[PDB]
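Peer 1: I have a structure I would like to understand better, so I am pasting it below and will then ask my questions one at a time.
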Amino acid sequence: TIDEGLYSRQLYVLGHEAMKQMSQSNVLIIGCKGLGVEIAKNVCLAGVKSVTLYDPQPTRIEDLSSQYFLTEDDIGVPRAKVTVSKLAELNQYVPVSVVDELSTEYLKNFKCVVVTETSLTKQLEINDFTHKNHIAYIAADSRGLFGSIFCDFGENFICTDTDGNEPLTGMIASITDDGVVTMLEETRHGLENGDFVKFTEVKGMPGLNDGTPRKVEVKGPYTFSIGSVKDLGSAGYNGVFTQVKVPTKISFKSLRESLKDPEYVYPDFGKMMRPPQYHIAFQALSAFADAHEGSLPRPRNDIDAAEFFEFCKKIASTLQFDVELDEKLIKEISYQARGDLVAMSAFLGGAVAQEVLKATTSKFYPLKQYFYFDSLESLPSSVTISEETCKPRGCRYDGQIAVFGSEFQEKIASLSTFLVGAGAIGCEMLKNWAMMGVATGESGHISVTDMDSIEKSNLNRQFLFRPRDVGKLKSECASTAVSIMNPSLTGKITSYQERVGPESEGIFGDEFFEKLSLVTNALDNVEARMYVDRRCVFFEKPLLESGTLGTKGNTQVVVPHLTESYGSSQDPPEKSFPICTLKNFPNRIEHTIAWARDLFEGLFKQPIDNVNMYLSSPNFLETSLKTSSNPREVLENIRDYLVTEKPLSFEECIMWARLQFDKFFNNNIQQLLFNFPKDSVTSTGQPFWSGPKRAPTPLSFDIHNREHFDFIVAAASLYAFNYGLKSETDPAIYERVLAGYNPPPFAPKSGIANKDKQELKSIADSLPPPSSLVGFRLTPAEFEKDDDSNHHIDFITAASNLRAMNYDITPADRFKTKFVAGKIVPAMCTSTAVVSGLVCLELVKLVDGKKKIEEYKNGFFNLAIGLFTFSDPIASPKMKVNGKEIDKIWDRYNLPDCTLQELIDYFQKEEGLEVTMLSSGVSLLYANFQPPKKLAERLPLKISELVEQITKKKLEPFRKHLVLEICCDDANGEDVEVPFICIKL
Amino acid sequence: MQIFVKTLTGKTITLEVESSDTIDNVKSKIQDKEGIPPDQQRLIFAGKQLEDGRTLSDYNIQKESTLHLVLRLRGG
Amino acid sequence: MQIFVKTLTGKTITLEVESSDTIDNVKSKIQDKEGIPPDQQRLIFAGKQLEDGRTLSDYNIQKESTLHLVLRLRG
Amino acid sequence: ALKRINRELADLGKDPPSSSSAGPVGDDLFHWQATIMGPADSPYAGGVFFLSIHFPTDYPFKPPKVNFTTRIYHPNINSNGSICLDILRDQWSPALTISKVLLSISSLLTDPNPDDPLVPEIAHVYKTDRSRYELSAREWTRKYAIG
Ligand SMILES: Nc1ncnc2c1ncn2[C@@H]1O[C@H](COP(=O)(O)OP(=O)(O)OP(=O)(O)O)[C@@H](O)[C@H]1O
Ligand SMILES: [Mg+2]
Ligand SMILES: [Mg+2]
């Protein structure tokens with residue numbers, strides 16, 4: 001009973017069973033500051049049964065540094081009371097409550113307990129009870145640029161899925177008598193040692209088809225072993241194998257035991273000596289707070305730092321830690337004790353929310369057990385950070401001034417950023433910018449662009465939008481919401497509904513870009529990313545890229561004149577199937593789904609467009625005849641969609657659907673078997689239907705079968721929609737109409753000058769004149785997966801399952817069909833939060849203008865297995881041109897709008913290079929091998945005139961530059977690369 | 001010398017190399033064991049992304065070292 | 001010496017070869033006997049796929065060894 | 001992209017292939033029109049076939065998109081001009097050039113592969129009644145590829 005209209009993207013990450021079990025779990029959250037509220041938001045969006053908050057502390061001003069559900073009118077009110085009302089709106093299925101008193105026994109009501117901003121003694125008191133009652137306990141902490149997470153799910157945690165990957169499946173060629181299984185040609189099983197697999201449809205070894213899992217010994221990328229199968233047979237041919245994933249038993253240790261000898265999880269292998277330091281530092285922080293009436297060390301205070309270091313040494317001696325304490329790092333932790341950054345809060349909130357989902361669903365591998373993280377490279381160095389500048393000023397940014405200072409706050413407030421896209425990452429980025437006070441100064445400004453509209457399925461991870469906001473524009477809603485969150489941003493956000501691309505350069509031109517400070521991409525396709533990257537490279541602006549997929553995420557930074565661009569690296573391309581496999585010989589459900597999609601498009605989209613275009617253009621016939629690869633099929637489509645097979649009622653639609661069923665599932669298979677009989681052999685004597693080719697069988701229509709009826713209903717409904725007739729749904733009419741059907745005879749054909757033209761003319765004159773049909777138009781069927789009342793996914797599923805029945809392939813349900821046909825990208829809220837946190841941690845580095853490449857970090861992570869990694873960006877390549885050092889990416893030539901001959905002479909004279917090719921856009925302006933007459937014609941013209949002539953289109957009024965790519969040779973004839981040319985118009 | 005490469009999807013790969021081997025040889029071995037073209041492979045060790053043209057000794061990679069094979073994601 | 005090669009269809013082909021013979025020569029013999037192009041031949045012995053440029057001895061193939069021949073389906 | 005295309009075009013210009021002629025249409029570097037002469041020892045002998053080659057932005061990394069324009073009676077070519085080729089697919093990587101593709105298409109013209117066909121009826125004719133296939137191919141080339 002899961003609402004698939006809301007959790008559509010999340011179910012592809014977790015699953016039906018996982019969410020079913022998750023929806024019966026209770027979560028308690030202690031602490032409602034930025035980290036606590038972030039965790040609560042992620043949990044509420046995830047869909048647990050309920051959430052309870054406990055935080056009786058009165059609100060203070062500095063708490064607004066990272067709490068986006070608190071306003072300056074709520075000072076002096078308990079945080080839980082003022083946060084629950086706003087949290088209850090995120091998800092209608094997740095009630096949110098507040099408890100004003102916490103007793104130990106009460107903890108028995110909850111499946112998971114999350115603890116933040118609580119002293120260590122209370123944490124020990126809670127854990128001593130939660131450990132022995134089998135209650136998941138998660139404790140999180142965020143101090144300035146440092147963070148810690150601790151997980152304890154009990155001594156007998158059972159993990160059903162470990163890596164979160166789909167089970168591997170494959171087709172076997174042969175199984176020897178010693179269990180040596182071999183895959184088909186150029187196919188990798190991908191298994192590891194110790195895995196379990198089960199076989200099916202194996203010929204010659206029926207014993208392996210029972211279903212008993214067996215061990216796997218990977219002997220190579222294409223072959224593996226399972227052991228001895230002597231008794232079950234001698235050799236096995238063909239068959240399929242599927243991986244079996246077995247549960248794992250994980251044992252956690254209580255907090256009291258874990259303090260003595262922790263087990264760390266390292267987010268960065270470049271600094272493996274720090275977590276031992278942080279373990280002492282955080283305990284020293286807790287002890288210091290307990291020894292000063294719950295007061296953290298004052299920012300950048302030397303006396304407090306010395307006392308904190310004394311506490312650290314005392315703890316190190318007490319715990320018998322054989323580590324040498326690094327005074328600088330520990331005192332850095334002491335200085336930033338009162339810091340409260342929204343970026344760290346978002347990062348840790350995403351991580352902890354994922355851990356909570358793991359605890360409730362018993363899925364994925366959790367952290368075991370300590371996770372200490374820092375981003376100390378983000379501390380500004382171009383401003384004065386001292387005790388006098390980091391003191392609080394009684395404003396809402398105190399939690400950030402305590403780390404960065406007032407001068408860096410002024411630097412942040414003067415940013416002029418540009419955010420592309422307003423998806424989930426866009427919403428998180430806007431929230432972080434609002435909290436950080438970005439562009440709240442006199443010279444600040446924010447611009448956001450996105451052309452999409454809010455849909456129901458977007459509410460699962462885009463928290464700035466509400467069900468009342470469905471149908472509106474994403475940019476407007478996000479801008480309004482963030483203006484509500486931070487009133488200082490009112491009138492400093494501009495929202496556009498324009499798509500960023502080659503057709504929108506009139507708005508995002510030179511004037512727009514020359515005033516920016518950085519560009520942040522929040523897109524979901526590679527083309528737009530590359531376009532924005534090229535624009536940023538041309539204008540020399542920092543760029544921040546980020547991407548998510550299910551539980552995986554990555555973030556990258558592009559810095560002018562320092563690092564390489566986004567487009568200097570490759571990514572794996574999308575896989576497409578060969579046309580021959582899809583057309584006649586499928587062997588996977590994906591092939592049938594693709595074929596069903598093509599059938600849908602060809603039945604309900606293309607003929608309608610042809611008919612409409614014929615009725616619109618007065619002379620469409622000539623264009624169709626002289627342009628279409630198959631004009632006669634176009635004429636046939638027009639004829640049989642206008643006159644011959646035009647329906648007049650719904651019964652005719654049902655009969656048409658039956659006829660199409662016969663055409664596509666009974667006759668084509670008979671023709672194929674006539675061409676390639678089941679007993680046929682290839683040229684080498686081997687049977688034709690062996691291996692990846694499966695012998696099909698015709699389908700005889702049977703009304704009692706569910707799939708046949710589903711296909712008939714879907715096809716009839718879509719045809720009626722095309723012709724705009726009323727469509728019935730009661731099966732009685734379908735049974736009555738289809739009962740009295742007499743199939744025409746069919747016999748496969750064996751095959752065997754000016755007649756074709758005669759037939760074309762006969763068809764042409766049979767068509768009624770367009771004059772006789774004025775105002776009559778047919779509605780094409782535009783594919784739309786997200787709507788469940790249009791019979792699109794139903795038709796695709798029915799056709800795919802019928803074709804699978806033709807070729808003996810296991811059919812897929814509607815869920816998987818929707819996933820495959822719609823090309824849905826799995827998405828999650830936790831991954832979005834983590835990537836936004838990382839990007840905002842890089843943003844402060846960009847603002848400070850760090851000039852060294854060892855200070856920036858590109859991040860990759862996978863939350864399913866708890867993997868984090870960071871790596872420095874790749875420096876832009878250099879080269880030598882005319883005895884000078886030239887950056888390959890960020891350098892360009894600035895030339896006036898001079899003649900082509902003058903350009904060639906300039907290059908020959910200054911650089912000593914001979915120009916051989918000069919192109920602009922996708923046109924070849926000048927080439928060395930062109931005939932002399934053409935060059936003489938094109939030589940004395942200016943560059944702008946040459947471009948206008950070649951492209952046969954005038955330059956736009958707003959064009960202020962031209963980007964030309966030039967290939968030139970040196971004096972010796974050796975090709976030398978040169979940077980592009982920026983002609984100034 | 002034996003090294004381990006961990007994929008972003010959780011898979012682990014064992015490679016037999018020598019200190020003098022270049023990054024291109026390692027990428028070729030990874031392609032052989034996985035089919036990933038060398039131009040699309042992103043190897044990270046100790047916070048440094050390995051670049052073509054250099055040797056393992058340049059990155060101080062020793063026996064039982066751990067590398068991470070990562071990739072970029074198009075969603076978001 | 002003599003070796004046996006078994007196909008996916010149960011056919012067994014006997015070949016007279018020497019331990020020093022290259023894999024390419026064996027594939028040429030298979031092409032002569034069956035007409036299968038060498039590029040499409042994939043020979044497997046003891047769980048290892050034979051590769052061009054090597055010899056049978058490199059794979060420890062000895063008297064009356066049994067190999068498996070699987071061919072690829074060109075697209 | 002543009003530099004790679006220009007390099008390939010210059011290379012083609014240096015040495016005339018004598019069996020193929022590919023060049024940009026109009027001035028669009030990413031759209032080419034190529035000509036292939038039918039192999040002498042084939043049913044398609046004495047024929048000129050025009051192909052349209054749309055280039056990919058990621059070239060040479062991504063593969064090109066070749067389509068036949070002249071009607072041809074071949075088992076691996078359908079009525080839309082699609083080509084069932086391997087070096088136009090996974091087998092292809094950024095190591096070969098358009099000249100290789102044109103030679104490969106000429107070879108595929110030289111000897112069809114009916115074991116994995118794209119037009120089942122033509123493959124059936126080719127396997128069963130070779131002479132009828134030869135006659136049909138010659139007639140189709142005569143009436144479509146000449147003139
Ligand atoms: N070229 C582009 N220019 C501007 N905005 C773009 C461009 N391409 C995509 N976007 C926007 O980027 C956002 C991508 O975010 P996301 O993919 O999470 O949302 P969605 O596509 O609406 O959702 P879903 O993929 O779940 O159906 C969307 O707002 C999309 O409109
Ligand atoms: Mg959308
Ligand atoms: Mg999207």
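Start at 1 and count along the chain as shown; that gives each residue its number.
Going by what the header records, the deposited coordinates were determined by electron microscopy, 3.2 Å.
Just so you know, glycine gets a Cβ as well, placed from its N, Cα and C.
Straight out of Swiss-Prot:
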MUTAGEN   D:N80 to A (Swiss-Prot position 81)  Reduces ubiquitin transfer between ubc4 and pub2. No effect on ubiquitin transfer between ptr3 and ubc4
MUTAGEN   D:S82 to A (Swiss-Prot position 83)  Reduces ubiquitin transfer between ubc4 and pub2. Reduces ubiquitin transfer between ptr3 and ubc4
ACT_SITE  D:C84  active site, glycyl thioester intermediate
MUTAGEN   D:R89 to D (Swiss-Prot position 90)  Reduces ubiquitin transfer between ubc4 and pub2. Enhances ubiquitin transfer between ptr3 and ubc4
MUTAGEN   D:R89 to A (Swiss-Prot position 90)  Reduces ubiquitin transfer between ubc4 and pub2. Reduces ubiquitin transfer between ptr3 and ubc4
MUTAGEN   D:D90 to A (Swiss-Prot position 91)  Enhances ubiquitin transfer between ubc4 and pub2. Reduces ubiquitin transfer between ptr3 and ubc4
MUTAGEN   D:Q91 to A (Swiss-Prot position 92)  Reduces ubiquitin transfer between ubc4 and pub2. No effect on ubiquitin transfer between ptr3 and ubc4
MUTAGEN   D:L96 to D (Swiss-Prot position 97)  Reduces ubiquitin transfer between ubc4 and pub2. Enhances ubiquitin transfer between ptr3 and ubc4
MUTAGEN   D:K100 to A (Swiss-Prot position 101)  Reduces ubiquitin transfer between ubc4 and pub2. Enhances ubiquitin transfer between ptr3 and ubc4
MUTAGEN   D:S104 to A (Swiss-Prot position 105)  Reduces ubiquitin transfer between ubc4 and pub2. No effect on ubiquitin transfer between ptr3 and ubc4
MUTAGEN   D:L118 to A (Swiss-Prot position 119)  Reduces ubiquitin transfer between ubc4 and pub2. Reduces ubiquitin transfer between ptr3 and ubc4
Peer 1: Which of the recorded positions D:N80, D:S82, D:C84, D:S104, D:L118 has its Cα nearest to the Cα of D:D90 (mutagenesis position)?
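Peer 2: Result: the closest of the recorded positions to D:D90 (mutagenesis position) is D:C84.
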Peer 1: Just to verify a number: CA distance, D:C84 (active site, glycyl thioester intermediate) to D:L118 (mutagenesis position), in angstrom, no decimals.
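Peer 2: On Cα coordinates alone, these residues lie 7 Å apart.
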Peer 1: Spatially, which candidate from the mutagenesis positions D:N80, D:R89, D:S104 is nearest to D:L118 (mutagenesis position), comparing Cα atoms?
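Peer 2: The answer is D:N80.
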Peer 1: Using a 10 Å cut-off, grab the number of neighbouring Cβ atoms around the Cβ of D:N80 (mutagenesis position), all chains included.
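Peer 2: By my count, 10.
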Peer 1: Fewest other CB within 10 angstroms, which one of the recorded positions D:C84, D:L96, D:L118?
Peer 2: D:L96
Peer 1: Can you tell me the CA-to-CA distance separating D:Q91 (mutagenesis position) and D:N80 (mutagenesis position), as a whole number of Å?
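Peer 2: That comes out at 23 Å between the alpha carbons.
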Peer 1: Taking the Cβ of D:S82 (mutagenesis position) as reference, which residues of that chain separated by at least 6 in sequence fall under 8 Å from it?
Peer 2: D:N67, D:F68, D:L118
Peer 1: Going by Cβ pairs closer than 8 Å, show me which of the recorded positions D:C84, D:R89, D:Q91 neighbour chain A.
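Peer 2: The answer, in sequence order, is D:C84, D:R89.
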Peer 1: Other Cβ atoms within 10 Å is the metric here; tell me which of the mutagenesis positions D:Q91, D:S104 scores highest.
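Peer 2: Result of the Cβ crowding comparison: D:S104.
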Peer 1: With CB distance below 8 Å as the criterion, list the recorded positions among D:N80, D:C84, D:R89, D:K100, D:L118 that sit near chain C.
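Peer 2: Near chain C: D:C84, D:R89.
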Peer 1: Please list, in sequence order, the residues in the chain of D:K100 (mutagenesis position) that are at least six apart in sequence and whose C-beta is under 8 Å away from its C-beta.
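Peer 2: Set apart from D:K100 (mutagenesis position) by at least 6 residues yet with Cβ under 8 Å, we have D:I87.
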Peer 1: May I ask for the distance between D:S104 (mutagenesis position) and D:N80 (mutagenesis position), taken between their Cα atoms and rounded to an integer number of Å?
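Peer 2: With distance taken Cα to Cα, D:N80 (mutagenesis position) is 19 Å from D:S104 (mutagenesis position).
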